[PDB]
Amino acid sequence: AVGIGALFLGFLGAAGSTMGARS
């Protein structure tokens, strides 16, 4: 299927990106 292990665990998780904020 479509990158489950790649977005969360890999890109946000292992590496780093900004998903958002609360404010």
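Throughout, chain A uses Swiss-Prot numbering, with the displayed residues spanning 517-539 in order.
A Cβ is built for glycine as well, from the same backbone N, Cα and C atoms used for every other residue.
The note that Swiss-Prot attaches to the natural variant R538 to A is: In strain: Clone pNL4-3.
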Study note, to complete from the structure: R538 (variant position), Cβ-centred 10 Å count of other Cβ atoms over all protein chains shown, is 3
Check your understanding: How would DSSP class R538 (variant position) in three states?
Key -> coil
